[PDB]
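**Student:** This is the structure I want to talk about, given as structure tokens.
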Amino acid sequence: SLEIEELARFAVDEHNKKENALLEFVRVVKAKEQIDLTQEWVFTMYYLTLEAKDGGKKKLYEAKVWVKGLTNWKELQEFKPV
Amino acid sequence: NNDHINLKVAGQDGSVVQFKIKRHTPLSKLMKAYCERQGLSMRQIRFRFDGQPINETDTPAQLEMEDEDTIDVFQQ
């Protein structure tokens, strides 16, 4: 959950930098880590539901964050509303 | 796509670790990845599926595992 908020912060920061936005990171609402073994290289996908105040107004945002390798050893891939 | 399935590895501690794997990939790949992920050693855990022990050489397809099934892990 801590390691996951550090990811969610990064997702928000990249959404802002990729789209010139001023989103307000609140917290992680839902989170799944899935380890993908389908390729030569292991990677981990994060599927995050976080809420962020747009214009101060609370809204719910979906984020997919790609990670090379396993977590305990990064790139935003999608960021949308529900 | 249908060659890929989602699997969960459930521990006695109530930890659930989720994997996407090809059906004909040996389960050894998932086991060793699970170990490294959880700070564990292979020589000290065993895997079961439907109460039966799992070989490293076995594939999901030989065990007729389907999307969303759970492998269980215990201390050896």
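Using Swiss-Prot numbers, chain B covers 14-89, in order.
So how was this one determined? The header says X-ray crystallography, 2.5 Å.
Including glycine, each Cβ sits where the backbone N, Cα and C put it.
According to Swiss-Prot, the protein carries these features:
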{"type": "MUTAGEN", "residues": "B:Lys33 to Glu", "note": "Significantly impairs sumoylation of MTA1"}
{"type": "MUTAGEN", "residues": "B:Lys35 to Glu", "note": "Significantly impairs sumoylation of MTA1"}
{"type": "MUTAGEN", "residues": "B:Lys42 to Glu", "note": "Significantly impairs sumoylation of MTA1"}
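Any idea what these are sitting next to in the structure?
**Tutor:** Cβ neighbours of B:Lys33 (mutagenesis position) (same chain, under 8 Å, six or more residues apart in sequence): B:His17, B:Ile18, B:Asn19, B:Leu20.
The local packing around B:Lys35 (mutagenesis position), expressed as other Cβ atoms within 10 Å of its Cβ over all shown chains, amounts to 16.
All chains included, 16 other C-beta atoms sit within 10 angstroms of the C-beta of B:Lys42 (mutagenesis position).
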